[PDB]
Amino acid sequence: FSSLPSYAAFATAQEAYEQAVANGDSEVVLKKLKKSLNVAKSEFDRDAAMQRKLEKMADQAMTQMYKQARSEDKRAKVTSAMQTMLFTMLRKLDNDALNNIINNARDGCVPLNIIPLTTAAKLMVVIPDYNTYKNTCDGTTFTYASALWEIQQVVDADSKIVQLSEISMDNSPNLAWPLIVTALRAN
Amino acid sequence: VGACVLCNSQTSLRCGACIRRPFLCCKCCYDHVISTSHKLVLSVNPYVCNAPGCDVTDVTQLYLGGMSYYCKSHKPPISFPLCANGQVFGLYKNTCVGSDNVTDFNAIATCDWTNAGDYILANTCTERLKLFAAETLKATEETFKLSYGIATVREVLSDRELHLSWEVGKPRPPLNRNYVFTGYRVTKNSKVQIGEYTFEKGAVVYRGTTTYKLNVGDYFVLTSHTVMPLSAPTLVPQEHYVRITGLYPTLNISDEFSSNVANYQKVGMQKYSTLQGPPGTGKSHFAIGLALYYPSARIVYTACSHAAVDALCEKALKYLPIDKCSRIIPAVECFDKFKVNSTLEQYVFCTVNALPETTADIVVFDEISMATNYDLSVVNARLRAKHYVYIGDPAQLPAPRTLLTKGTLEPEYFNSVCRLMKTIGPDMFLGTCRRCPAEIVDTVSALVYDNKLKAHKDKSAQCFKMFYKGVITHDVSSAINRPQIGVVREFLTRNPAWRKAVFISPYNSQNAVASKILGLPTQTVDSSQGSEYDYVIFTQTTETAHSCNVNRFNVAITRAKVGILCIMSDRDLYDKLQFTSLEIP
Amino acid sequence: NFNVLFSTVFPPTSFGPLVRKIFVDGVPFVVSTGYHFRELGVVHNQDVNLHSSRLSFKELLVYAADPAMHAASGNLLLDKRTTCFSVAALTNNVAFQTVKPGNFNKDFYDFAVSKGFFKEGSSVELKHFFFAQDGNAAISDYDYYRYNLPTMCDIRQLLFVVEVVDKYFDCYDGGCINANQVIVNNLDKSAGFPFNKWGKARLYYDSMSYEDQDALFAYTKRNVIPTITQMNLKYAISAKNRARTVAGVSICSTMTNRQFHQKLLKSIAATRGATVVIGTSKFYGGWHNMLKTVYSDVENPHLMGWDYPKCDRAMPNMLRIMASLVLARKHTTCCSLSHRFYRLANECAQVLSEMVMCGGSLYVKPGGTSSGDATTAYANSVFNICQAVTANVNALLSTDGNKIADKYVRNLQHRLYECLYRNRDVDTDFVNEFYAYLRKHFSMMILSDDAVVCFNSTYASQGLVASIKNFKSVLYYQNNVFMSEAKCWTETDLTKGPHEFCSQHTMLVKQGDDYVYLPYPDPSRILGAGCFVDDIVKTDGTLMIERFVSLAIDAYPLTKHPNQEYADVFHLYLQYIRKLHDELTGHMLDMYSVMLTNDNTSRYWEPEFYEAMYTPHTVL
RNA sequence: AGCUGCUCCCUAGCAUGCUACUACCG
RNA sequence: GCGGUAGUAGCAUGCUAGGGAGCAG
Ligand SMILES: [Zn+2]
Ligand SMILES: [Zn+2]
Ligand SMILES: [Zn+2]
Ligand SMILES: [Zn+2]
């Protein structure tokens, strides 16, 4: 703040006061060129104190709209994320089993709990111990929920592949023992 | 929040009165918003007063008072003018280069697309401004056309015949093959699919795309798009390297490709060799022989519309196996030699409106002169190929600019490629024209065609000239003057063997009228590229600046390879062309 | 009430969301359009449109929170570790989550042992630790919902209890507010499945305008939105080795529940001198004020406190619904009759019987309370007061009326019978009368399922107010739990306050010229907070120090105890704070050459700063 | 990885309020 | 000699915002 209109005015007032101080003539020398200086008081008070408020408010505004631009970009980002997720899960879904059960409904509505139960292609079973294994999915095919399933792969709690011969009553204490069975719907 | 159009600097300000809402940096925005008819600027929030009931929206007057922007009559004391230092208030206030000479952008912004000069400046500037002018032009095109007469046909006359009603207060636009409408079927609530159809002389006869039966309640418009910003220039930067880059040398070729070998190398040895083509020199054969020369190349069939790739489809049955190609069509009745939507296949049959953005080796751009910079630059955005192939020539005819009002666009300014053959020359030369005999190809030489076209066969001796009488009378958009029709029928009786032709006329309504008296078919001059008959009929009917234009008639002069009759109310080409004259009845 | 009984007959695959097929620019979806409740019947949405053109931000937000398309595109699941209903598996493998041990602050332990702690036979010893858990901890904790059973109520008794309970909530005011008036503390918490893939709650409170939130809130008054709840394990100090979990509700539920309930919730927490004491501070004399308020003017007073086994997993659904209705009774002018029903249906479908993600799979919750929804601590208080009032009614109606000597209480009993089983609408005068009777002979201080009661002893020995046995019977037949009398307490001398309230004991000490009540904690809790921490950075004292200042604020009132090994805890904390300050300042003079000045940091290792926090003249 | 309530510490800002020094006018 | 206002410095109380931590249900 030096290029203001009143820097020159206070400069010339104090310069004339300097000229008269090098002169030093009268009592009006003191009175005047302390009042040439005492007029250039409001200049350098308001012109250098209202210039000290507009700039702070300008900085406030600039920071605020920076914030708003960033918040406007993140919205578009999350919009794209949600859309991609929905359209991706859409393409494991539009089969003919779904339309078959939906068109058998009298008004269009069905319970949600019977859609994986009747249209899913893959089943996952979690077994706590061997006694439960014997009564649920022993063999290589079993029946659950009015259908026939065919086993592919068995893993354990460490995600390591077990073979169906190892699962026995005397080898049972050597296995990490939630086992997870994966089966496919038989046709 | 991106680079401004004239400065490549991140800003947040947009001209409110523009059509594109372009980015303009602070000093650059000051320039444009004081120097034109753009009075508004929008930022992350719109710079408008917040006192209820204000609608004065200039640029200089507004005052910023904290969390608001005021006008001087709306202003509490704590404020600052939003316009000072010749610099509007917005983000990134410092690091903007600006520009002092922005009167070119200023004129583009104020260019209302009436004069030819509008097109001249729009085709004389630099790149992203080329894009801005192009998209403003197309946006103003759709503002132009959609707001005209409603095609509300309120009864049916007969089979393929209709009765017309149209919008009041707003006139009705042409009914020609250059002007294609689009149908919507009204039900008690809203509209349903009908499709695009054409209207002609009836009492309205429609040249429908396919069979339809519409009762009353229906009405039509010519639909459009909502054109978004582009991405890429009109062409790629050139190359002068040492290699045929990215492809494989040759073992086999057929000797009918003898004139093909010499120009295969130049298109692939450097970035692009822009092709000029006289009518029927073998260009498509060349554009098919490209894949014949190198069986391993990906070349992308493009055009103005599919009807020309349908030509490249017609000769695709001739040469290349059907197991390397796919014909893409958007979700219309065209030619389909192959299966649709198979992008990942070697041959890419499509048009500028069809192909998804991918990458390829060579793009065969067809019929360039009927394309403006926009549809020319779209494929430069979609397809970043290393080599280009521009089938076309500014020499034939340009795309229909409905805003051709004062002056006429010269082929210097049809697009950037169009003056490119006139600045650097055509990087293409094929001297063997199978089209015409010793009459026309020799004649089209001194016309505009570089004195490079010359005879292939000898004279067939019936391509004669007959300059006519001429009387003028117009009705709406063309003219019917059976004076120009009279000598056609009355001299045809001298040659009954003259029933193999098409009657073409610049006034497209003449073919609809003449067929009642004459019986030979119809054809539109500007959309007649590629199609030819052995014997053809025409009457110039006048030498104004629409048809007999020395570069622009020449589609229908190279029509005949056997016999013609050029009925001339004209001096433009009679003493300019090189044929013989007979007596008039 | 009748629906609860009749719904145990029908197949359990018939309840839940009802889905339908819709088209979004020609591509088919699967979305919810209704709900079949076990208590409320079949509900259909009012704004359903097939064939829309686009999706806004709001419609994407609603379709992403739906369990319809998450479950319709996963595998079938047969989980044999639980008896709960399993729906689907959202991935190709199961996730086994563990819990880690704590970190040992050896410096503090060595310092404490050099001052005489942890000797053989001491009264203060370590009993609070970080217990570790293995991979089967989440599902075995989720399997405690097998204690929630379908319970049908005495309806004529409940329809009177609800009126008295409502009389307890008359001094507050509520209603709906706009989106620019709600207040969120800590916008940096999770948003909850599927929304925790992309950001925190800040992301969704910033991306939504003030007019989008209003639109979503207006949408939930005509339609039902079911959401998904995630189960998380806690990492905290404790005295028992069972695992603890909290439910994390999704953002789409919290956003609208705040707008519905926040005005009343903030009214409750700014009131002093009432029965519910949420929002009252224990500092600056507040503990004394609460204790003197509950003492009131009961005649031959005793004190009593009880507990609820398995409170949040054994609550019947009818009482949860009743708590919601009592809280919603303040919307008599802003909401219509249909709006309130749809808000109730939304609450039930989101936090009462919803879909739960445990591991990477979906299960069906039978009932109970979700710990982390927007109105937890207040619904718990409503449930508390309901059970207490029921106990009093059962005490008075099951007493031989020919032996009651007072003639006022006999008429009270007569009129109570005929207001339960003979009168069909509400009688306002008798509700006022019974409420006054209860407030005089049975005074309550309630936090969210904690309580203290001051009651008339002579009345309780004759069976005119509730005893500890009446609570046992009421819990047995209305809660399906057995309350053992080894977890209750009684106190016959009032100059020593409650034996326990919010984990604090009470002491009557002399402060200045008079006697006041002070709260103090279990010493093992403070010492354990000293020795064991949940981050490795907190095992260096000089990096924080404020932790020990706060823990010393919590431990000041042990200085007045008669047991000498209890005051030593406060003194040990002050000495340690001084040592840490000295060792931090003697680092900048050697490793660097910085001379730190003791800028009045010497107040932290003197007792005046801490004594000032328990004297009535605030500085909060 | 939740919802609430209370308390301590640090920095920024706003107005307010008290108080001190200089100038001008009355 | 006093009042009013305009400036500059130091001090407190309250409110808001941001960050760090502790306890309770
Ligand atoms: Zn610029
Ligand atoms: Zn503009
Ligand atoms: Zn204004
Ligand atoms: Zn309401």
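Residue numbering in chain C adheres to Swiss-Prot, whereby the residues present occupy positions 4704-5323 in order.
Recorded method for this deposit: electron microscopy, 2.7 Å.
Each residue, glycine too, has its Cβ placed from N, Cα and C.
Swiss-Prot lists C:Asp5152, C:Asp5153 (among others) with the feature active site, giving sequence analysis as the kind of evidence. Per Swiss-Prot, the feature Zn(2+) 10 binding site maps to C:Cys4879, C:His5034, C:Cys5037, C:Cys5038; the stated evidence is experimental evidence. Feature annotation from Swiss-Prot assigns domain 'RdRp catalytic' to C:5004-5166. For the mutagenesis of C:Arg5125 to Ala, Swiss-Prot gives this note: Complete loss of RNA guanylyltransferase activity. The structure shown keeps the original residue. What Swiss-Prot says about the mutagenesis result for C:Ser5253 to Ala is this: Reduces RdRp inhibition by remdesivir. Record note (Swiss-Prot) on the natural variant C:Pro4715 to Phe: In strain: Eta/B.1.525. What Swiss-Prot says about the natural variant C:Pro4715 to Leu is this: In strain: Alpha/B.1.1.7, Beta/B.1.351, Gamma/P.1, Delta/B.1.617.2 Iota/B.1.526, Kappa/B.1.617.1, Lambda/C.7, Epsilon/B.1.427/B.1.429, Theta/P.3, Zeta/P.2, Mu/B.1.621, Omicron/BA.1, Omicron/BA.2, Omicron/BA.2.12.1, Omicron/BA.2.75, Omicron/BA.4, Omicron/BA.5, Omicron/BQ.1.1, Omicron/XBB.1.5, Omicron/EG.5.1. Swiss-Prot gives this note for the natural variant C:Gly5063 to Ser: In strain: Delta/B.1.617.2, Omicron/BA.2.75, Omicron/BQ.1.1, Omicron/XBB.1.5, Omicron/EG.5.1.
Cβ neighbour count for C:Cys5038 (Zn(2+) 10 binding site): 18 (other Cβ atoms within 10 Å of its Cβ, all protein chains included). Note on proximity: of the recorded positions C:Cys4879, C:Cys5038, C:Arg5125, C:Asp5152, C:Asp5153, the one nearest C:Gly5063 (variant position) is C:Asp5152, by Cα distance. Ranked by Cβ neighbours within 10 A across all protein chains shown, the active-site residues C:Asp5152, C:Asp5153 are led by C:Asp5153. Using Cα positions, the member of the recorded positions C:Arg5125, C:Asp5152, C:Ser5253 nearest to C:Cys5038 (Zn(2+) 10 binding site) is identified as C:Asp5152. Close to C:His5034 (Zn(2+) 10 binding site) in the fold, though at least 6 residues off in sequence, lie C:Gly4877, C:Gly4878, C:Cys4879, C:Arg5043, each with a CB less than 8 Å from its CB. A distance of 25 Å separates the Cα atom of C:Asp5153 (active site) from that of C:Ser5253 (mutagenesis position). Each of the binding-site residues C:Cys4879, C:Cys5037 was scored by the other Cβ atoms within 10 Å of its Cβ; the lowest score goes to C:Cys5037. Taking the C-alpha positions, the distance from C:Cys5037 (Zn(2+) 10 binding site) to C:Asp5152 (active site) comes to 30 Å. The number of other Cβ atoms within 10 Å of the Cβ belonging to C:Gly5063 (variant position), over all protein chains shown, comes to 13. Taking the Cα atom of each, C:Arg5125 (mutagenesis position) and C:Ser5253 (mutagenesis position) are about 59 angstrom apart. Counting only same-chain residues six or more apart in sequence, the Cβ atoms lying under 8 angstroms from the Cβ of C:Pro4715 (variant position) belong to C:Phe4788, C:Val5067. In this structure, C:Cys4879 are the recorded positions from C:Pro4715, C:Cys4879, C:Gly5063, C:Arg5125, C:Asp5153 whose C-beta falls under 6 Å of some atom of ligand 4. Within 8 Å of the centroid defined by the CB atoms of C:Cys4879, C:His5034, C:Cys5037, C:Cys5038, the record's Zn(2+) 10 site, lie the Cβ atoms of C:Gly4878, C:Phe4963, C:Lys5033, C:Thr5035, C:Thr5036, C:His5042, C:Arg5043, excluding the listed residues themselves. A 10 Å cutoff on Cβ-Cβ distances gives C:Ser5253 (mutagenesis position) a total of 12 other Cβ atoms nearby, all chains included. For C:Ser5253 (mutagenesis position) paired with C:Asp5152 (active site), the C-alpha to C-alpha distance reads 27 Å. DSSP assigns C:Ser5253 (mutagenesis position) to a helix in the three-state reduction. Take the CB of C:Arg5125 (mutagenesis position) and look out to 10 A: across all protein chains shown you find 8 other CB atoms.
Classification of C:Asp5153 (active site) by DSSP places it within a strand. Reduced to three states, the DSSP call for C:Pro4715 (variant position) is coil.
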